[PDB]
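K.L.:
My questions will all concern the structure given below.
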2 protein chains.
Amino acid sequence: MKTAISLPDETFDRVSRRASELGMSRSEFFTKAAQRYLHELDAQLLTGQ
Amino acid sequence: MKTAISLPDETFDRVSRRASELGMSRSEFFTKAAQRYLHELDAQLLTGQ
């Protein structure tokens, strides 16, 4: 299923930039983002204690 | 512009689930993911060097 996300154009450009910094695809980026996103959130929940 | 990412149902479920753990929308999800992704890598660089 294509994740249809409504993002700003500038923000879209930001995503496009990061996916390109890595050299991967936007799909791979979202895959890595989803995992990094949790690692970050979990780091905040841990640090928040 | 809308991000058109191609994610499997297994992964789509997981993204939508994360967004649901927060209780926010997938728009917010990617907004926060893109920013948290930056801090995630930043936490690896700062620590690494």
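Residue 1 is the first one shown; counting continues down the chain.
The header says solution NMR.
Here the Cβ of each residue, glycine as well, is placed from N, Cα and C on the backbone.
Looking at Swiss-Prot, you'll find the mutagenesis B:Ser25 to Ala noted as follows: No DNA-binding. Annotation of the mutagenesis experiment B:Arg26 to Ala in Swiss-Prot: No DNA-binding.
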K.L.:
Tell me the coarse DSSP state (helix, strand, coil) of B:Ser25 (mutagenesis position).
P.N.:
coil
K.L.:
So for B:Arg26 (mutagenesis position), how many other CB atoms are inside 10 Å of its CB?
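P.N.:
There are 20 such Cβ atoms around B:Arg26 (mutagenesis position).
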